[PDB]
Amino acid sequence: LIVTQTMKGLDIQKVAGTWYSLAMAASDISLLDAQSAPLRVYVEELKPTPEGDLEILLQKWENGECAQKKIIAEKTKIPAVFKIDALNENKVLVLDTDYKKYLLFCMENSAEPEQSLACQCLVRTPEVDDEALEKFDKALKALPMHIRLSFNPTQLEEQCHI
Ligand SMILES: CCCCCCCCCC(=O)O
Ligand SMILES: [Cl-]
């Protein structure tokens, strides 16, 4: 795979707290298409553990309902890159953040050709941050994305952005 945008000097303890999935993009349409597509996940909160792992609370559509999830992303030697345990190796990379307004991250299946990738623009507040979106869109220029979604403040205050 392919994301070579990573934040230098990341302090993971400082991303802790409330986030909103303002926008999402993926390499393949089917990753985000359906309400229950695999990477259509809505971030609720980031909880870095005191040993530097990253616990992720999120919502996902799974029954005919919005199910809650807890994902644990384990630290690696690279401060901006974490690994989620599965039948396959898949990583979380933090591309950019200011901790207090926005965070840009991607998730990719490692590895390899390249294939499969989804990125989000996270913001602290249920508001459309055009500047965070502009940085998201800048980051995505380097990537082979084929679907992009964006949410309005009303959806951002609903479960699964309904
Ligand atoms: C630093 C932002 C962390 C958010 C990463 C969300 C990972 C969800 C991957 C999944 O379970 O499909
Ligand atoms: Cl790490």
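Using Swiss-Prot numbers, chain A covers 17-178, in order.
Every residue, even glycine, has its Cβ placed from backbone N, Cα and C.
Shown in sequence order, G33, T34, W35, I72, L73 are the residues of the chain, 6+ apart in sequence, with a C-beta less than 8 angstroms from the C-beta of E61 (variant position). Looking at Swiss-Prot, you'll find the natural variant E61 to Q noted as follows: In variant D.
Every protein chain considered, the tally of other Cβ atoms within 10 Å of the Cβ of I72 (variant position) stands at 20. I72 to L appears in Swiss-Prot as a natural variant; the accompanying note says: In variant W.
Reduced to three states, the DSSP call for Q75 (variant position) is strand. While the structure shown retains the original residue, Swiss-Prot records the natural variant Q75 to H with this note: In variant C; found only in the Jersey breed.
Where Swiss-Prot documents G80 to D as a natural variant, the accompanying text is: In variant A. Of all Cβ atoms in the protein chains displayed, 7 besides its own lie within 10 Å of the Cβ of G80 (variant position).
For the recorded site, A134 (variant position), the DSSP three-state label reads strand. Sequence-distant neighbours of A134 (variant position) (same chain, 6+ apart, CB under 8 A from its CB) are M40, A41, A42, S43, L47, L48, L55, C122, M123, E124. Per Swiss-Prot, natural variant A134 to V is noted as: In variant A.
Within 10 Å of the C-beta atom of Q75 (variant position) sit 21 other C-beta atoms, taking all shown protein chains into account.
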